[PDB]
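Engineer: Before I ask anything, let me first share the structure, which is written out below as structure tokens.
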Amino acid sequence: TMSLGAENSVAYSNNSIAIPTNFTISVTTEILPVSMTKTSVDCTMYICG
Amino acid sequence: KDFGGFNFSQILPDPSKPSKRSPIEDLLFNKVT
Ligand SMILES: *[C@@H]1O[C@H](CO)[C@@H](O[C@@H]2O[C@H](CO)[C@@H](O)[C@H](O)[C@H]2NC(C)=O)[C@H](O)[C@H]1NC(C)=O
Ligand SMILES: *[C@@H]1O[C@H](CO)[C@@H](O[C@@H]2O[C@H](CO)[C@@H](O)[C@H](O)[C@H]2NC(C)=O)[C@H](O)[C@H]1NC(C)=O
Ligand SMILES: *[C@@H]1O[C@H](CO)[C@@H](O[C@@H]2O[C@H](CO)[C@@H](O)[C@H](O)[C@H]2NC(C)=O)[C@H](O)[C@H]1NC(C)=O
């Protein structure tokens, strides 16, 4: 049975905050298709030659 | 559930239900046939 994620319990309280003291410059890739191969079929030649 | 007066019981999961769904989610699953 597949796990959904690592279990994290957020330390919530009514008067506590978490402030970052540092940062990471993260570069991620996103691949998106744009076009296909332009195909033309001669219908008469395909059916009959 | 001390959120400064904000109540999320209708959207948080219900421990009493075996399906662990919220009351709103339980109603949504009952209303779709
Ligand atoms: C902020 O404080 C809370 C509690 O003082 C920390 O939460 C605990 O983290 C330890 C280590 O992972 C756990 O074993 C405890 O169960 C956590 N307690 C609660 C109530 O969640 C939290 O890690 C602290 N935040 C930072 C950034 O140090
Ligand atoms: C914030 O994080 C960076 C890493 O992203 C820290 O830079 C590192 O510092 C240690 C100790 O001086 C070096 O050994 C590493 O080589 C550093 N890494 C890089 C990429 O420069 C930086 O010190 C952190 N700053 C604070 C205030 O925590
Ligand atoms: C959050 O909302 C729920 C429901 O809206 C509250 O539960 C009601 O509590 C009263 C008295 O405690 C009961 O008479 C109702 O029957 C309860 N309704 C349900 C659906 O359980 C709840 O008290 C509110 N507050 C908190 C802190 O959870």
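Shown for chain A, in order and in Swiss-Prot numbering: 696-744.
Determination method: electron microscopy, 2.2 Å.
Placed from the backbone N, Cα and C atoms, the Cβ positions cover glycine too.
The following feature annotations were taken from Swiss-Prot:
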| type | residues | note |
| --- | --- | --- |
| VARIANT | A:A701 to V | In strain: Beta/B.1.351, Iota/B.1.526 |
| VARIANT | A:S704 to L | In strain: Omicron/BA.2.12.1 |
| VARIANT | A:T716 to I | In strain: Alpha/B.1.1.7 |
Engineer: Write down the Cα-Cα distance for A:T716 (variant position) and A:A701 (variant position), rounded and given in Å.
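Structural biologist: The Cα atom of A:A701 (variant position) is 24 Å away from the Cα atom of A:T716 (variant position).
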Engineer: I need the CA-to-CA distance for A:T716 (variant position) versus A:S704 (variant position), whole Å please.
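Structural biologist: Computed Cα spacing between A:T716 (variant position) and A:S704 (variant position) is 21 Å.
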Engineer: For A:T716 (variant position), name the DSSP secondary structure in the helix/strand/coil scheme.
Structural biologist: coil
Engineer: Of A:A701, A:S704, A:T716, the variant positions listed, which put a C-beta under 6 Å from ligand 1? Please answer none if none do.
Structural biologist: A:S704
Engineer: Would you identify the secondary structure of A:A701 (variant position) according to DSSP, in three states?
Structural biologist: coil
